[PDB]
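Note sheet for the following structure.
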Amino acid sequence: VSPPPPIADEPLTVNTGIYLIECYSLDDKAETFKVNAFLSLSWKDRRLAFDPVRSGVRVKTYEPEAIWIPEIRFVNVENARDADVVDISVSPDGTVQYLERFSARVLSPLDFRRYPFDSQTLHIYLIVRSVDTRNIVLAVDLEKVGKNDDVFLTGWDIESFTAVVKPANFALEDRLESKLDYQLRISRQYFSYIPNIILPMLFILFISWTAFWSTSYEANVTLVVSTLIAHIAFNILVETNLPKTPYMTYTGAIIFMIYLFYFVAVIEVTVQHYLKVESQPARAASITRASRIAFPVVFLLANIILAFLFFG
Amino acid sequence: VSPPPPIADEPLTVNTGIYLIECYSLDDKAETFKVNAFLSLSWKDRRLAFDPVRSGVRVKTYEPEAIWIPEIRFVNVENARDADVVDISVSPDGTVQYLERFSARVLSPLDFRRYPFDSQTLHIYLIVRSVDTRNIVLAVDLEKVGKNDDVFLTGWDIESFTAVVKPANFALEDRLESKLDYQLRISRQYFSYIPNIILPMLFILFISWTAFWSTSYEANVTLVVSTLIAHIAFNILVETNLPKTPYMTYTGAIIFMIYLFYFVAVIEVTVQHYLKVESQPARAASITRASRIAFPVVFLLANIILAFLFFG
Amino acid sequence: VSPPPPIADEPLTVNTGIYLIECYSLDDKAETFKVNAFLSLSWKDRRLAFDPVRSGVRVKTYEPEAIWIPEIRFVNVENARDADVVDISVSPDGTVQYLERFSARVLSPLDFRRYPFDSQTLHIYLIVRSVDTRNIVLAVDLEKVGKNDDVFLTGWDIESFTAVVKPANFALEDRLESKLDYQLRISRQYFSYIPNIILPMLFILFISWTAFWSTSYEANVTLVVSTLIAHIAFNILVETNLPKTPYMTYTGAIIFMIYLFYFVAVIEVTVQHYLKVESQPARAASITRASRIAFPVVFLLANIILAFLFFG
Amino acid sequence: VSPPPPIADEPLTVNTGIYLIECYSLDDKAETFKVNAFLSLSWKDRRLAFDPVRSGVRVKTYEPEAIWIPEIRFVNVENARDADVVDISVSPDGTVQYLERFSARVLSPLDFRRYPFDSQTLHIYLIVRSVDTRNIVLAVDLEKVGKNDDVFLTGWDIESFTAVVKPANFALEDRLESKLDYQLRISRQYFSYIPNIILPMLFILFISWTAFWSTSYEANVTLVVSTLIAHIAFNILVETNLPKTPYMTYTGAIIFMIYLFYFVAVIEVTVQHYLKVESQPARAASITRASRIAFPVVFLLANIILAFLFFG
Amino acid sequence: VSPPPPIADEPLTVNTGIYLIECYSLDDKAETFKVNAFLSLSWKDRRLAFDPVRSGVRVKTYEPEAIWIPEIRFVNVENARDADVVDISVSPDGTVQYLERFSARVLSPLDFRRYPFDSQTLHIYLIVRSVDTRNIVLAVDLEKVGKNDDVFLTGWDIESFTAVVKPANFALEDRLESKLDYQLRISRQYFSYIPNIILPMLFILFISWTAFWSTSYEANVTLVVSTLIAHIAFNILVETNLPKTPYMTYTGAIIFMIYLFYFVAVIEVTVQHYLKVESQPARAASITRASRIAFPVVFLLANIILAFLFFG
């Protein structure tokens, strides 16, 4: 409970490291994630410390009592992290080693503009309660920086884990102490999205395109409208895992293009039937033969252009 | 814990400002929203203060102990805000500067009568626990009024942030102290709603309108009824993000008009087939040619009238 | 903490009033509702009071300390109400005025037998912890009875607010103290339910009824079965806001009648086709012409009878 | 806080009774239920009691302080029950009467093998913290056993309420004290399930069976496959209230039988068309006439056998 | 509160056992599970113990006060377990026996690659707060190891319950104490999944395969596309209980194969109609007769290969 000793007149640089233990519940649509980890705090001090004179009499005279505990808080947590003290340790320089285990919810924005093939970057910020009898500074230990015990996140490939200090810039003077930025880069495992979402949609569209080899108006109308119904049903099927998104997405563009193709093919069928009724068979045949080679080429080209737009 | 000093006999005007840090979870259908922010309290006092005689001996003799803390509460919160003290500061006039970080849920009504192109106004009210040894008054600092650190809300354009005092009017005398009103104006980003909701519905309706170029009764019946089924399915698809609304809405009117158009087109098809069977071909042809130009014009006109009704 | 003074040997009649501030979250299917309100407690006493001798020396010698606080509890709350003391006041008769703000969940049964045009009655019960050194009695102040600050509940018309005392009848002697009954009458705003639920169902049924003007068996079968499919889809669409109900409802009866009508019209179509095949054209024609005028009249009559059954 | 007096060397038999006040939220699929009730504890004692010598001087010298409170806990509650002390009372034999109000969640397994016509049996178990200075025994008072104040549970008929003591059999010696078993028998009100679930399914199946009076292959195929689609849609409609069940159910069997009937009728239609094409009209006609009387009889017989299997 | 006595200089081996009482709420898609159980802690000690000299004077001098309580924590729990002390007991060697009841949520990963016929293995880890005045060691009692009181988990067959110690390997020295691993093996009861999911899908596919016995293009197109729609609807019906899975699954493969078969059968129907129109009847007939025997054989073979891939 004693104040930090200002004998050097130099800011108390504090070195800290967060050690991940288990990361689950990446609720995409909600933009949060559960985190269980080990928070390692270890500060340096000179006065009210002890030089090596105890030696074997007292190899490490540990203090159970809470002394000079640097009050650090997350800035992106609705509710303060869980507290569970594990162990304490002192160095022959008087520097205390503290360990704790906690469970938190962190609010980090997610960007789904390339939903199936996207890479996120989860953020955690650290702030320190700055004292008046001395100046405090947060630093990150390069070792102890953070590791995951070879944990795995379901459907994500963890890529790095990096700490970096940065000014608060919170427009408050006593709130200008530099904050810690814990960056966790992840990449989605996209393989199963192909056979689970992409291929059946193309299958339904290809099934509807068969009407360009048929002359029967009734059969063509049934094909195209029933395939539109199947498309809408399949969209209802796959929206359950798609997060709620008020901006343009790769997959949303693809869906819009598919609706537009359905409209254009109903138009083609109607024009062919009208021309046949008004007795222009050569013209009907030419339009349908043209459509045969024209629909898939234009679908391919539009997809290439969409992909070069969304993926650089 | 001491009482405010009544040496001026003049109400203790208290100046306060809420600083936004992160606003998320605008649950539309629920009419609440999560808020994380910094609450800055700073009152003035004359007695039990200190004039500048300490000077360099004590540039700012800060009081860790809680003195003259004005108990302020939100009036529109189910549960009291989180408490996390950050820092304290004193002025050479004895005026204390207090900062805190909190996380709250605020109950604000939302009006979705122009759902895709609407603008909301989130409200936060402040009340003060009024003491008996002195009179207290809440004021808002024009500076420190509130800022968002350039935060962004997903799918919303933040427009202003304004504080304004107003009488409680809570029909209770000791509850007549003027309250603070924090107004946050937002505007929805409507672009993606167009290709996500509006266009495919029109596409299905236009697809159903093709039956006015066909004579086959069976094909016409399949077209119109299958397109009605597709409309109902698409409504099931898009209701998931539409909030539960017990009043008339722009989009609800549009949906009702589309159901009515489907009914009228089944009627047209039936009348054409009946006239053809009863051998009035000229009349059948005239009705269908009329319908060709009559359905889209009436749809356009009704939409113009609906929009001039809902948007002034 | 002192016991009530038994100097009159007469029960301590306590007068109380609940003042509504904000009522939201009327979760119909769950039969609860959030309530934020002001609870005003004010008891009378003679001993350990003070007559008007202080006068201007002490116009109102208020007691911050908690004295003779009547412990009152709700009986229909899963978890005790929130506590937030606001202010205290004393009368020159020694009678204390207490105010508080709270947030509660109240369990009240809802009766949806006339779902679109129903009127509910939310209930709140008050009980008092009865002491042994004196007798306590709960009364309600006619003024201060309760008001809503002109609050509005979304989709409901608030009608009255009435307090009434009634015996507990809880089969326990020390639990026989009369309880307070706070009754809040509300009426649903039914207008938007018409164009949102009722009309499209009738539209689909009328669309299916067109088969009585057609001779083609294939077209008739498509009409009637596709309209049945559309009915089921629309039911899936509108069940999302309908509360889970294990008893007969007006709307449930209507839905059952519509299923039955669909069955009877498939039967009519089949009988007409069978008679035509077996070469009884006059009889087929007579049955279909009869059905033309017979289906809507019987629908109208059944609806009148259903409504006189459910609405007196 | 004093220990029970061992003057008789005989176990302290404790008599208790739970009085129901409000039972709601029977979440079927979750196998829990909310309970609000009054718990009445009343133990007997001889030493540190008082014989009738006070008389009118002290008709009942009540102890506000907590003395000899038997610590009883539920064994089937995730979280301990709510605590709200109401009143206390002493008998001229020194036996204390205690009352409390609580709100709990009880984990009781539900058996849905006869879902529409099933009867459940909710269970509540009581355990007592057994002391070392004396032996304690839990008994149930036949009067005070428990009543419901004529409460009603929505969609359930409450049948009895019975207490019964039974050995723990928890394989722990200090955990061998006999436990109390509170049994609440309920029966479902099945009437509305008939017109809400059962009849429309039969209506769709009967509608599909009409194809045995038609010769047109196209119309027969449309009838049967569209009715299959309607069946699947109606199943989606009614699964919302059906609890998640990993075992065989009466209704699940019925649904499986209906799918099988649909398969067999597509087979019948295909065989009739094949025989007609291969020019065996007598045989086609004989098969279809046979199917006419064979499908409903076999449906009836299978239903009788299913019901005698599931309902003894 | 006293420190463990270091008179042997030998680590304090502590023996513990978890006794299951009720296991429910195996939320598959969430990878957690509720657990209610009895935790039995019993350590050995020599100093500050008592040899058998009390005898009948004090058969077991029990200590109500908390002495030498080994602080043990779960490592895979978001929030610490519930605490409810039941009883305490001492041995004539001074070894204390402790019992407690708790309610926890345990985070264990689930592997659904063989979803209908899979076997899980729920894990619980134990850690011990290691003290500085002595060395502590966690051991598991072979008896008292854990039992379930013949509890049953709905839809799962409990198979074993085994304890095993293992090094932490948490990369922290003071965190290197060996941890306990409680392994609970379960197997799913798959019977009802057959008639509930597997058979109706095959029924719809077999229904679509009938088009290889028909020549009518319109009827064939209706069969195949309506059966595709029914497949999508049935998938919507059965996804509600299937957990969200970002990897390949047996059932997901089966669904993909069924979509592919639907595509190939639309292709077959189109090619037959094209050849008939272009007047190659022998070739059309040969292709359709080939398809008759070729579709089911290839379905069978692909299923065998899929099953030998997913089940060794």
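Quick note: numbers on chain B are straight from Swiss-Prot, i.e. 47-358, in order.
Per deposition record, electron microscopy, 2.7 Å.
Cβ coordinates are placed from backbone N, Cα and C, and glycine is handled just like the others.
Taken verbatim from Swiss-Prot:
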MUTAGEN   B:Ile244 to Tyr  Marked gain of function, with a ten-fold shift of the proton dose-response curve towards lower concentrations
MUTAGEN   B:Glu264 to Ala  Decreases cation selectivity. Decreases the binding affinity of TEA and TBA. Nearly abolishes block by Cd(2+)
MUTAGEN   B:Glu264 to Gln or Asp  Decreases binding affinity of TBA
MUTAGEN   B:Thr268 to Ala  Increases the binding affinity of TBA. Weakens block by Cd(2+)
MUTAGEN   B:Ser272 to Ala  Increases the binding affinity of TBA
MUTAGEN   B:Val284 to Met  Displays an increased sensitivity to propofol but not to desflurane
MUTAGEN   B:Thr297 to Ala  Marked gain of function, with a ten-fold shift of the proton dose-response curve towards lower concentrations. Also shows slower apparent rate constants for activation and deactivation. Displays an increased sensitivity to propofol but a decreased sensitivity to desflurane
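Checking the mutagenesis positions B:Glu264, B:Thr268, B:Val284, B:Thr297 against chain A with a Cβ-Cβ cut-off under 8 Å leaves B:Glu264, B:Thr268. Same-chain residues at least 6 positions away in sequence with a Cβ under 8 Å from that of B:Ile244 (mutagenesis position) are, in sequence order, B:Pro162. The Cβ of B:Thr297 (mutagenesis position) lies under 8 Å from the Cβ of B:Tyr161, B:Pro162, B:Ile243, B:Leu288, each of these being in the same chain and 6 or more residues away along the sequence. Taking a C-beta cut-off of under 8 angstroms and a sequence separation of 6 or more, B:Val284 (mutagenesis position) has the following same-chain neighbours: B:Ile243.
B:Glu264 (mutagenesis position) sits 12 Å from B:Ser272 (mutagenesis position), taking the CA atoms of both as reference points. Long-range Cβ proximity for B:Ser272 (mutagenesis position), meaning a same-chain Cβ under 8 A and a gap of 6 or more residues, is found for none. Chain C has a C-beta under 8 angstroms from the C-beta of B:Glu264, B:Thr268, B:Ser272, taken from the mutagenesis positions B:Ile244, B:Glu264, B:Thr268, B:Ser272, B:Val284, B:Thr297. Around B:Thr268 (mutagenesis position), a 10 Å sphere centred on its CB holds 23 further CB atoms from the protein chains shown. Every protein chain shown contributes to the tally, and the Cβ of B:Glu264 (mutagenesis position) ends up with 19 other Cβ atoms within 10 Å.
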